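Asks: Let me begin by handing over the structure; questions about it come next.
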Amino acid sequence: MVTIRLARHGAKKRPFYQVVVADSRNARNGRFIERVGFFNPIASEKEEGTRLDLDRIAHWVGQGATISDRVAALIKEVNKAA
Amino acid sequence: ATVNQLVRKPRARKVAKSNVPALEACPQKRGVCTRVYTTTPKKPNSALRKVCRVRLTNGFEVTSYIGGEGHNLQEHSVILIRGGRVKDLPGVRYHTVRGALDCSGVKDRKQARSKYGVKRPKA
Amino acid sequence: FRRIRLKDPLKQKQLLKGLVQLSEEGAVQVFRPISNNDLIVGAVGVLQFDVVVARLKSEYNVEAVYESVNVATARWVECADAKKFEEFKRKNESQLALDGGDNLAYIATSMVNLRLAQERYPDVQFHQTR
Amino acid sequence: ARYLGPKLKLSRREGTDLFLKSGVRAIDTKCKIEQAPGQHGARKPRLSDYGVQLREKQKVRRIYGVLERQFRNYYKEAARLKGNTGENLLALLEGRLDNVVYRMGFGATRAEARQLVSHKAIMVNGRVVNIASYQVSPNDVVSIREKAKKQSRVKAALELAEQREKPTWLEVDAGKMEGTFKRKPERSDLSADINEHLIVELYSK
Amino acid sequence: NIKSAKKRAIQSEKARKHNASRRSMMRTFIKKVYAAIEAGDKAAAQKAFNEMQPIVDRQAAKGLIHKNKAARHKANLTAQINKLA
RNA sequence: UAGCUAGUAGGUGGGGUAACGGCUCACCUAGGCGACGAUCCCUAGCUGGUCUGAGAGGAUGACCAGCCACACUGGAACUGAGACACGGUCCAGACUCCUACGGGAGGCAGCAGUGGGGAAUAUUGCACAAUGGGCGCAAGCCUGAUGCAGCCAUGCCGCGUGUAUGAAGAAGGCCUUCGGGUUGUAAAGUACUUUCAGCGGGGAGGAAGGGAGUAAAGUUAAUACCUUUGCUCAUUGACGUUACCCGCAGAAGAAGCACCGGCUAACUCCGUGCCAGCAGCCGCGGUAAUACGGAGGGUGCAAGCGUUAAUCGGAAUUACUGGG
């Protein structure tokens, strides 16, 4: 089963997640098909806080990927009319 | 030159042996340390150098040079062995670590005290 | 009472650890002199056959048969307040002895040395540890 | 980290004035300069190539207050930049925060400037920095916060700033102690005496 | 080892007879057709093939056979019974 | 290590595998590999990568990540889509334990922790607060993965151990041609400051969600149920006596280690006397030791400093770049 999920990179007390498409049986930092965008939870207001390419995400939705709760919250953050 | 000879038989790098056969690259070894006696050196020295034949814990029979001024060794008192040739005693390729196990440090030393294991002058 | 002189001197670490395990107890308090040999077993009783039988365990393999060596009176434990016990360590630096729990009593060979120690005036926030 | 010792013996050792003991007072002549680095100052050394390279390195290090590993890191940051290595190394040494505070006149000596940076007084772009290893970016503004402004230690030491060259690449306001950083310094502007070529030849091996 | 989920062991014991017993009767029907191959009677071979076909397809339906083993049986056994006839 | 192979090499036919397949059996031929290293012995998890090196190369691949193999040893099958299976089954062997002695229990190369080995390596800690995995519609449950906490200067980085002023150029130590110099603005004294520790108070962020209630749009016969979105309330932190900020007091609690003949940064005096001893190489010590030991001073690094062990460079002393 494919899924779109965060990967938990960064340092101790310095999180930096990687939204990525991967199988559920693989590891969190393990093998992935391809990466699309990123998220930084400590990215308070500066030049860039979140990049997220919606084309490949819509392509993986067209394939059957299960979106997790944080990635769905990022989809509701990157709104089509906002 | 003559590259076809290198095609048949490649240029084999010499594997030089180590100066201290210390069983797969370890810093120190711990031995039984018997046979405490003095050894007169080679020709331009004319001295009496203290030495000990150290039966190591891996089966090897090495002989390490006893450094420092005075020691408490008598056929016993397990010590620590470090590498390095002595260039004064042929057959001796090792040194004794002072401040280590049972051989105590050198009495009344102030300068060069990390080597030979002497503490800081307390007074 | 007497000493530790470590017959079969291989692997001292079972007594450098396992008797320090017994040094926190009320019966046994191990005393370490500076010269790194001749470690004193503390006994408040007389029969030290308890520790000698206890030296035949899974992590206890050294014998240390006893003899007669005279060290007299109890090593009165004292750790004085700062800036003042430093020169007390400095003047007789060959006359200290580590204890079980990193203490330094004075050294006890006779009553006259304890009288000289009381003459030396070690003002102390006193704790007995006994 | 810091030397915190005989900062006057070092200028006698190098011979040139390292500006460690600058102070409110002028050129002292109170330590018998150029003729007594120590006990055996009457000896004339052989002074070889590695000797003059090491003396030049120690001279630049005790001018700028940088330790050996940190200066090797500055050389690694100098060899990677554009232009040439020797100009880049002195630009990186000038880009230290304490050197900028020293050129502004906010403190008599360099150690006093380092202490002024360290004890929560020097603030650049509204962000306080205590460690002197901050790489000063171009087009910044350095000042002193209001809770640490003019407790006389900046004041009389500013008068020494009236006796210095007052270089071109930085401007001080001198009414509210608000400096202004500008473009990077040219090689033909900073002190005109120190030799980067011996440092390059030393760290090339 | 002591485990709360040891039920999957003995239930597989509950499997290892029954499903295999079905497999057992399956292959015996197949072997019956081989008896017709040793008999030479094409009518008995056709009757045995018609007897073994729906039960081996039912065994292919219940997850025991991946409907390519039993397909191979139907293929080569049909080839034998129309080569003999 | 110069011959190896007999299910061996290939073909036909039967069976078997989720599937080609000597994968497995019946028949036929004598083929197949090999000096461009077949078979045999030793060693070794492989790789992205790490270190060094201008590059080419050399060792390594420990931590992060992918694959493979293993679960006290060997073998075997079942369930299951996926195991011929770490915390599943059986059999045979070794080792601990119980027995009422008829018979059974066990496999830390999991997290912790222990014996032994070794020079060498940690706590029998907190919680699902967040991520992920399993089940459930959901709420909720488990998670020694994880998020952390404790120890170890093991490695890197930063800060401090005061700053300015201060000559009688004090006392003491060392040297001396006993004139004086050195330690030395160093210390004492005076004026400020308290970074970091101690104490007392505020205090984020890692927090998204989930629960209850209300409104609107879908759905439907249905303003009932259910999905979704605004909106109201009570809220969810092991870290945590948190990061960070303010206040109290007092320079107050905080500096060692190597070297000093050359290589390579730095000099004298005293004590032995080819004895004690140092040493990485040239080497010193035989009664005037800049090389041993002690005193003073200087140099270098710095909460680290020396020694030992390993890799690379220098070493073009493995020369493919680049030797004879």
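Per Swiss-Prot, chain D residues shown: 2-206, in order.
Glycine residues also receive a Cβ, built from the backbone N, Cα and C atoms like all the rest.
From Swiss-Prot, here are the annotated features:
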- D:96-156: domain 'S4 RNA-binding' (DOMAIN)
- D:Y51 to D: In rpsD101; suppresses a temperature-sensitive mutant of release factor 1, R137P. Not a ram mutation (VARIANT)
Asks: Just counting, how many other CB atoms are there within 10 A of the CB of D:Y51 (variant position)?
Replies: 11
Asks: In three-state terms from DSSP, label D:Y51 (variant position) for me.
Replies: helix
Asks: Could you put numbers on the helix, strand and coil content of the domain 'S4 RNA-binding' (D:96-156), residue by residue per DSSP?
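Replies: Its residues divide into 18 helix, 8 strand, 35 coil.
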